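I have placed the structure first, in the form of structure tokens, so that the comments after it can refer back to it.
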Amino acid sequence: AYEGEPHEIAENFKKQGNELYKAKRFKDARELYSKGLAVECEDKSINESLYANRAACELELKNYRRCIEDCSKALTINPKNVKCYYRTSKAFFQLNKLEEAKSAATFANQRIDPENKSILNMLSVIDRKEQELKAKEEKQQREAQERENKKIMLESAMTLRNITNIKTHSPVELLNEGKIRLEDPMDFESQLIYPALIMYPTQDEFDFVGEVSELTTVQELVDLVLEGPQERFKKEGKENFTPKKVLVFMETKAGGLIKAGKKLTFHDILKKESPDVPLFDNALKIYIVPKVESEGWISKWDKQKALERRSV
Ligand SMILES: [Mg+2]
């Protein structure tokens, strides 16, 4: 009664809102279209445009479900509005629902306008995203399977060789990289290769050789590390450090010690039931000491000092 001609009031809000979509602030444009809808005039083309325009505002705002609903209401008035099918398709695409995106664009392509360029582009974009996700899936899943194949083959190898691995709370930073493998990583009968902490406790110095084959003997590893002239051994008894004059010792699972025989391989040492000589942090830990200082150093070995280096 205060004011009427609601069809022109609806077009007032419609034309007023279209200048704001050109102006780019969408939340104000969006609400201006809503008031044209609230008038509820008996006119199809006005209401169709209001629903299609508000859907466009919701797409720019990135409210994708609300965009689909305003497109649906526009298509109830005009089911051959190709603009609304593009927006439903793009909205579904952005929600990672590619089948719902393809269905809408396929309906527009097959049954409304095959020549429409925005619908064809959306088809090609849906097509690419479908198969790029496939290439991503069949890369992720093969690599997880390959990772798992390497891990089972390594555990089988270590269980077969009777190797116990006792982890410690404080490994020095060279060990924490973690380098243990098979030569043929799919054949668990090929050589297991592990790193080695070589301890010289009398001098307070250590070597870290990154890769030692299991079939390597104790003598051969001792020959390699002591070959060069030692700049390192400043403390007492430096002259005794030669392959002929040193002895090699290793920690047991109980916490004590065993003299590692120079003829023996690391394979045969780790495999033995008694005494059980394990790895520490997936690596060897040997103690090279002079032959003359071994008697005093073995007595010094504290059993609980070593027992409480361990994690659990
Ligand atoms: Mg053993």
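Following Swiss-Prot, chain A shows residues 74-385, kept in their order.
Cβ coordinates come from backbone N, Cα and C, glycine included.
Under mutagenesis, Swiss-Prot gives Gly90 to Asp with this note: In CNS1-1; disrupts interaction with Hsp90, temperature-sensitive defect impairing Hsp90-dependent function. Less than 8 angstroms from the CB of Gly90 (mutagenesis position) sit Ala102, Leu105, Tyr106, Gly109, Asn126, each of them six or more residues away in the same chain. In three-state terms derived from DSSP, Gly90 (mutagenesis position) belongs to a helical segment.
Quoted from Swiss-Prot, the note on mutagenesis experiment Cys140 to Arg is: In CNS1-2; disrupts interaction with Hsp90, temperature-sensitive defect impairing Hsp90-dependent function. Its Cβ placed at the centre, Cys140 (mutagenesis position) has 25 other Cβ atoms within 10 Å.
For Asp260 to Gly, Swiss-Prot lists a mutagenesis experiment annotated as follows: In CNS1-3; temperature-sensitive defect impairing Hsp90-dependent function; when associated with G-324 and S-330. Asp260 (mutagenesis position) is surrounded by 11 other CB atoms, counting those within 10 A of its CB over all protein chains shown. The DSSP secondary structure for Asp260 (mutagenesis position) is coil.
When Cβ atoms from all protein chains are considered, those within 10 Å of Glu324 (mutagenesis position) total 21, not counting its own. Per Swiss-Prot, mutagenesis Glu324 to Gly is noted as: In CNS1-3; temperature-sensitive defect impairing Hsp90-dependent function; when associated with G-260 and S-330.
Mutagenesis annotation in Swiss-Prot: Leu330 to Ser, described as In CNS1-3; temperature-sensitive defect impairing Hsp90-dependent function; when associated with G-260 and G-324; the structure shown retains the original residue. When Cβ atoms from all protein chains are considered, those within 10 Å of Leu330 (mutagenesis position) total 18, not counting its own.
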Looking only at C-alpha atoms, tell me how far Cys140 (mutagenesis position) is from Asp260 (mutagenesis position), rounded to the nearest Å.
57
Quick one: pull the CA-CA distance for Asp260 (mutagenesis position) versus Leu330 (mutagenesis position), whole Å only.
33
